[PDB]
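Peer 1: Can you keep this structure in mind? I'll have questions shortly.
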Amino acid sequence: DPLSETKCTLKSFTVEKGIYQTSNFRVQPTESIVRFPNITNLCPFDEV
Amino acid sequence: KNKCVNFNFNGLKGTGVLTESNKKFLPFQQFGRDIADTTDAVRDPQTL
Amino acid sequence: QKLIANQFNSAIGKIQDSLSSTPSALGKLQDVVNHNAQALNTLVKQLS
Amino acid sequence: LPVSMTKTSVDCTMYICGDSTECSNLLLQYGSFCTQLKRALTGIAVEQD
Ligand SMILES: *[C@@H]1O[C@H](CO)[C@@H](O)[C@H](O)[C@H]1NC(C)=O
(Lines of atoms letter the chains of each structure in order from A and count residues from 1; the text may use other names and numbers.)
(Lines give C-alpha, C1' and ligand atoms only; values in the text may rest on other atoms or scores of the structure.)
Protein backbone atom coordinates (compact mmCIF):
# COMPACT_ATOMS: atom_id res chain seq x y z
CA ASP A 1 0.00 0.00 0.00
CA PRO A 2 1.21 3.58 -0.55
CA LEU A 3 0.97 4.15 3.21
CA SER A 4 3.10 1.03 3.69
CA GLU A 5 5.51 2.36 1.06
CA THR A 6 5.82 5.62 3.00
CA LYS A 7 6.38 3.66 6.22
CA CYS A 8 9.15 1.67 4.53
CA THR A 9 10.73 4.84 3.11
CA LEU A 10 10.79 6.58 6.50
CA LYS A 11 11.80 3.32 8.24
CA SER A 12 9.17 3.84 10.95
CA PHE A 13 5.75 2.48 11.82
CA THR A 14 4.25 5.97 12.25
CA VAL A 15 4.53 8.90 9.82
CA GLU A 16 3.74 12.51 10.69
CA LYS A 17 1.41 14.73 8.69
CA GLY A 18 2.80 16.01 5.41
CA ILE A 19 3.85 15.09 1.89
CA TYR A 20 6.62 12.58 1.19
CA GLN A 21 8.42 11.56 -2.00
CA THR A 22 8.36 7.75 -2.04
CA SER A 23 9.38 6.35 -5.44
CA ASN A 24 9.02 6.75 -9.21
CA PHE A 25 6.53 5.28 -11.67
CA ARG A 26 7.11 4.26 -15.29
CA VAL A 27 4.89 2.31 -17.67
CA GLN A 28 6.34 -1.08 -18.69
CA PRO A 29 6.71 -2.19 -22.32
CA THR A 30 3.79 -4.16 -23.76
CA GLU A 31 5.32 -6.26 -26.57
CA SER A 32 8.54 -6.54 -28.58
CA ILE A 33 9.41 -6.00 -32.24
CA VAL A 34 12.49 -6.63 -34.38
CA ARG A 35 13.46 -5.38 -37.85
CA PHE A 36 16.36 -6.54 -40.03
CA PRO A 37 17.33 -6.03 -43.69
CA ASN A 38 15.46 -8.27 -46.12
CA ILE A 39 18.35 -10.57 -47.04
CA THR A 40 18.08 -14.33 -47.64
CA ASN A 41 21.53 -15.04 -49.10
CA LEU A 42 23.83 -17.32 -47.13
CA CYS A 43 27.41 -16.16 -46.64
CA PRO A 44 30.24 -18.09 -48.40
CA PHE A 45 31.70 -20.01 -45.47
CA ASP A 46 32.10 -23.47 -47.04
CA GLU A 47 34.22 -21.98 -49.83
CA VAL A 48 36.57 -20.56 -47.17
CA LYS B 1 3.38 2.44 -33.40
CA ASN B 2 2.33 4.54 -30.39
CA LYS B 3 3.01 1.73 -27.91
CA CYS B 4 5.72 1.22 -25.30
CA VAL B 5 7.86 -1.57 -26.78
CA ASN B 6 11.46 -2.79 -26.57
CA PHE B 7 12.78 -2.88 -30.13
CA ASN B 8 16.07 -3.70 -31.85
CA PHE B 9 16.97 -2.28 -35.27
CA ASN B 10 20.07 -3.92 -36.78
CA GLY B 11 21.37 -4.77 -33.32
CA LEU B 12 20.61 -1.32 -31.86
CA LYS B 13 18.17 -2.26 -29.10
CA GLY B 14 16.21 0.14 -26.91
CA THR B 15 12.92 0.67 -25.12
CA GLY B 16 10.45 3.38 -26.07
CA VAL B 17 7.62 4.38 -28.40
CA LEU B 18 8.05 4.77 -32.16
CA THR B 19 6.11 7.56 -33.87
CA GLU B 20 5.85 8.98 -37.36
CA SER B 21 8.45 11.70 -37.88
CA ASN B 22 8.73 14.72 -40.17
CA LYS B 23 12.50 15.22 -39.99
CA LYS B 24 13.99 15.81 -43.45
CA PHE B 25 16.68 13.14 -43.57
CA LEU B 26 19.19 13.32 -46.37
CA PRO B 27 19.15 10.20 -48.58
CA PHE B 28 22.56 9.09 -47.29
CA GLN B 29 21.71 9.85 -43.65
CA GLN B 30 20.65 6.97 -41.40
CA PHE B 31 20.53 7.93 -37.70
CA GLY B 32 19.52 10.91 -35.61
CA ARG B 33 21.38 12.21 -32.55
CA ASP B 34 20.17 14.47 -29.76
CA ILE B 35 22.24 16.81 -27.57
CA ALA B 36 23.23 13.93 -25.27
CA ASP B 37 24.38 11.76 -28.23
CA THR B 38 21.58 9.22 -27.71
CA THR B 39 19.76 7.93 -30.78
CA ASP B 40 16.45 9.73 -31.29
CA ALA B 41 15.45 9.28 -34.96
CA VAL B 42 16.03 6.04 -36.85
CA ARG B 43 15.57 4.63 -40.35
CA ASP B 44 14.24 1.07 -40.38
CA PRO B 45 16.08 -1.46 -42.57
CA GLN B 46 12.85 -2.34 -44.39
CA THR B 47 10.35 0.07 -46.00
CA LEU B 48 13.05 2.76 -45.62
CA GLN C 1 3.20 70.97 -2.24
CA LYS C 2 2.59 71.36 -5.98
CA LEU C 3 6.29 71.63 -6.87
CA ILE C 4 7.12 68.48 -4.90
CA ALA C 5 4.22 66.59 -6.48
CA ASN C 6 5.42 67.61 -9.95
CA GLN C 7 8.99 66.56 -9.14
CA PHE C 8 7.79 63.19 -7.83
CA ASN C 9 5.70 62.51 -10.94
CA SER C 10 8.56 63.50 -13.25
CA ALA C 11 10.91 61.25 -11.27
CA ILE C 12 8.52 58.31 -11.62
CA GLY C 13 8.31 58.89 -15.37
CA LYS C 14 12.09 59.04 -15.70
CA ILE C 15 12.41 55.81 -13.70
CA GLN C 16 9.99 54.07 -16.05
CA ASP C 17 11.88 55.34 -19.10
CA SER C 18 15.30 54.42 -17.68
CA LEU C 19 14.15 50.91 -16.79
CA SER C 20 12.69 50.54 -20.29
CA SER C 21 15.81 51.78 -22.10
CA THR C 22 18.58 50.07 -20.09
CA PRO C 23 19.57 46.49 -21.05
CA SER C 24 21.88 45.83 -18.08
CA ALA C 25 19.51 47.21 -15.42
CA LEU C 26 17.99 43.78 -14.69
CA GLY C 27 21.24 41.82 -14.87
CA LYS C 28 21.02 39.93 -11.58
CA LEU C 29 17.82 37.94 -12.16
CA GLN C 30 18.92 37.07 -15.70
CA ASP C 31 22.25 35.93 -14.26
CA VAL C 32 20.46 33.66 -11.79
CA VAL C 33 18.36 32.13 -14.56
CA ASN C 34 21.40 31.73 -16.82
CA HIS C 35 23.40 30.09 -14.03
CA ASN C 36 20.69 27.53 -13.33
CA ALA C 37 20.04 26.77 -17.01
CA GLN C 38 23.75 26.49 -17.84
CA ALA C 39 24.40 24.18 -14.88
CA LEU C 40 21.51 21.93 -15.94
CA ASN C 41 22.70 21.89 -19.56
CA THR C 42 26.25 21.06 -18.47
CA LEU C 43 24.88 18.18 -16.39
CA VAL C 44 22.86 16.78 -19.30
CA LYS C 45 25.86 17.22 -21.62
CA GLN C 46 28.32 15.37 -19.36
CA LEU C 47 26.26 12.20 -19.91
CA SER C 48 27.75 11.82 -23.41
CA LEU D 1 17.32 41.90 -5.25
CA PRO D 2 16.95 38.21 -6.14
CA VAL D 3 14.82 36.25 -3.70
CA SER D 4 14.45 32.60 -4.72
CA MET D 5 15.96 30.26 -7.29
CA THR D 6 14.18 27.61 -9.35
CA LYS D 7 13.13 24.45 -7.52
CA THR D 8 14.79 21.50 -9.27
CA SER D 9 14.60 17.72 -8.93
CA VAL D 10 16.42 14.70 -10.32
CA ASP D 11 15.61 11.02 -10.88
CA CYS D 12 18.53 8.83 -9.81
CA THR D 13 18.21 5.64 -11.85
CA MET D 14 16.86 7.35 -14.97
CA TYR D 15 20.01 9.47 -15.28
CA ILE D 16 22.66 7.14 -13.84
CA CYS D 17 21.42 4.20 -15.92
CA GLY D 18 19.48 4.33 -19.19
CA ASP D 19 16.34 2.55 -20.38
CA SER D 20 17.87 -0.85 -19.47
CA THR D 21 16.97 -2.67 -16.25
CA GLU D 22 19.83 -4.92 -15.06
CA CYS D 23 21.92 -1.75 -15.02
CA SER D 24 19.76 -0.79 -12.04
CA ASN D 25 20.49 -4.23 -10.61
CA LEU D 26 24.21 -3.40 -10.75
CA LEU D 27 23.43 0.05 -9.33
CA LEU D 28 21.71 -1.37 -6.24
CA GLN D 29 25.07 -2.47 -4.78
CA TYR D 30 26.84 0.91 -4.96
CA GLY D 31 25.13 2.47 -1.94
CA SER D 32 22.37 4.81 -0.82
CA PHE D 33 23.34 8.04 -2.61
CA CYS D 34 19.82 8.55 -3.95
CA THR D 35 18.53 9.21 -0.43
CA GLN D 36 21.18 11.90 0.08
CA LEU D 37 20.33 13.62 -3.20
CA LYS D 38 16.57 13.50 -2.64
CA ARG D 39 16.91 14.84 0.90
CA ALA D 40 19.24 17.68 -0.11
CA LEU D 41 17.12 18.72 -3.10
CA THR D 42 13.93 18.60 -1.02
CA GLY D 43 15.61 20.81 1.57
CA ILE D 44 16.60 23.31 -1.11
CA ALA D 45 13.10 23.26 -2.61
CA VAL D 46 11.41 23.94 0.73
CA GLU D 47 14.01 26.62 1.53
CA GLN D 48 13.01 28.46 -1.65
CA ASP D 49 9.37 28.63 -0.55
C1 LIG E 1 11.98 -7.46 -48.80
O2 LIG E 1 12.21 -6.16 -48.23
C3 LIG E 1 12.13 -5.10 -49.19
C4 LIG E 1 12.50 -3.82 -48.48
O5 LIG E 1 11.72 -3.64 -47.31
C6 LIG E 1 10.73 -5.06 -49.80
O7 LIG E 1 10.68 -4.05 -50.80
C8 LIG E 1 10.38 -6.41 -50.41
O9 LIG E 1 9.02 -6.41 -50.85
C10 LIG E 1 10.57 -7.52 -49.39
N11 LIG E 1 10.31 -8.82 -49.98
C12 LIG E 1 9.59 -9.77 -49.37
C13 LIG E 1 9.42 -11.05 -50.13
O14 LIG E 1 9.10 -9.60 -48.26
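Numbering, chain C: per Swiss-Prot, residues 920-967 in sequence.
So this one's electron microscopy, 3.5 Å, going by the header.
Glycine is no exception: its Cβ is also placed from the backbone N, Cα and C atoms.
Pasting the feature list from Swiss-Prot:
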type: VARIANT; residues: C:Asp950 to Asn; note: In strain: Delta/B.1.617.2, Mu/B.1.621
Peer 1: Where does C:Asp950 (variant position) sit in DSSP terms: helix, strand, or coil?
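Peer 2: In three-state terms, C:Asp950 (variant position) counts as helix.
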Peer 1: Hey, what's the Cβ neighbour count for C:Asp950 (variant position) at 10 Å?
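Peer 2: Other Cβ atoms found within 10 Å: 11.
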